[PDB]
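Structure record follows, encoded as structure tokens.
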2 protein chains.
Amino acid sequence: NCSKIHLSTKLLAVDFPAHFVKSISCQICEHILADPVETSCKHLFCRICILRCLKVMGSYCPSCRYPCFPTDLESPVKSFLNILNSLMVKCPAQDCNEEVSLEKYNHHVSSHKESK
Amino acid sequence: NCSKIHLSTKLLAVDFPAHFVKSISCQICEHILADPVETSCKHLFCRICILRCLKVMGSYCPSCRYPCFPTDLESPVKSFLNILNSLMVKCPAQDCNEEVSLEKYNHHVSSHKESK
Ligand SMILES: [Zn+2]
Ligand SMILES: [Zn+2]
Ligand SMILES: [Zn+2]
Ligand SMILES: [Zn+2]
Ligand SMILES: [Zn+2]
Ligand SMILES: [Zn+2]
Ligand SMILES: [Zn+2]
Ligand SMILES: [Zn+2]
């Protein structure tokens, strides 16, 4: 599943209120939004999660069921992207006790020193 | 009502996704949270809105209906307060076309020059 490529909200460093946690999560897969797109109805989903639902399930929003098309998919406003891209997350790599921002995460994972 | 003392979310400068807007709103009055407190169940309400509901309605969370007491009411985590206190809002005073942060709002309103 997308769990192999997406981050779980339980990796969030900060203990945020539940509705806020929900606001930065994909409304289909429930992971922290990865490449978020916004429907005409202002709901959020990872670009891949929504496109698949529109195909296999129909042209309706998974959240509210209002007509939804791939061509309607935009990027969330900048200020929202800023809040999301800044979330601090606890890296789960064994013995690593480091917390990094969502935008700096992939770099942190890669930069991890391998065994060899 | 609290509408005389609370700000409507339609005064928000930025057009945020609906679930995020919901996250920074009082789950009882629906205004932008004013002096937010968090229930044990991680839900948010203006300090005055929740205490009245606990009195007149019962000791249960308006959002989820899980037992709720005044003594359980804490302040939201700091990082959440930072996001909330920074929201940009469009002052509705006639001819004023100024946008200011939530924490600087009361100062902006007061500093408004009167007629006289
Ligand atoms: Zn996912
Ligand atoms: Zn997703
Ligand atoms: Zn929708
Ligand atoms: Zn690490
Ligand atoms: Zn209110
Ligand atoms: Zn309220
Ligand atoms: Zn609750
Ligand atoms: Zn003004």
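Swiss-Prot numbering applies to chain B: residues 265-380, in that order.
Any Cβ shown, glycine's included, is placed from N, Cα and C.
Marked as Zn(2+) 1 binding site by Swiss-Prot on the basis of experimental evidence: B:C266, B:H270, B:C293, B:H295. According to Swiss-Prot, the Zn(2+) 2 binding site annotation covers B:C290, B:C293, B:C310, B:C313, on the basis of experimental evidence. According to Swiss-Prot, the Zn(2+) 3 binding site annotation covers B:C305, B:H307, B:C325, B:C328, on the basis of experimental evidence. As annotated by Swiss-Prot, Zn(2+) 4 binding site applies to B:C355, B:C360, B:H372, B:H376. Quoted from Swiss-Prot, the note attached to the mutagenesis of B:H307 to A states: Displays lower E3 ligase activity and affects the joining step of V(D)J recombination. According to Swiss-Prot, the mutagenesis experiment B:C325 to G carries the following note: Loss of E3 ligase activity and affects the joining step of V(D)J recombination.
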Tell me which recorded positions (B:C293, B:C305, B:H307, B:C310, B:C313, B:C328) have a Cβ under 6 A from ligand 6; sequence order is fine.
-> B:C293, B:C310, B:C313
According to DSSP, which of helix, strand or coil covers B:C310 (Zn(2+) 2 binding site)?
-> strand
Do any of B:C310, B:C325, B:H372, B:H376 (recorded positions) have a CA within 10 A of B:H295 (Zn(2+) 1 binding site), and if so which?
-> B:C310
Taking only the binding-site residues B:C290, B:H295, B:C310, B:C313, B:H372, which have a CB closer than 6 angstroms to any atom that belongs to ligand 7?
-> none
Of B:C305, B:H307, B:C325, B:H376, the recorded positions lying within 10 angstroms (C-alpha) of B:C293 (Zn(2+) 1 binding site) are none
B:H307 (mutagenesis position) sits from B:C328 (Zn(2+) 3 binding site) (Cα to Cα, rounded, in Å) at a distance of 8
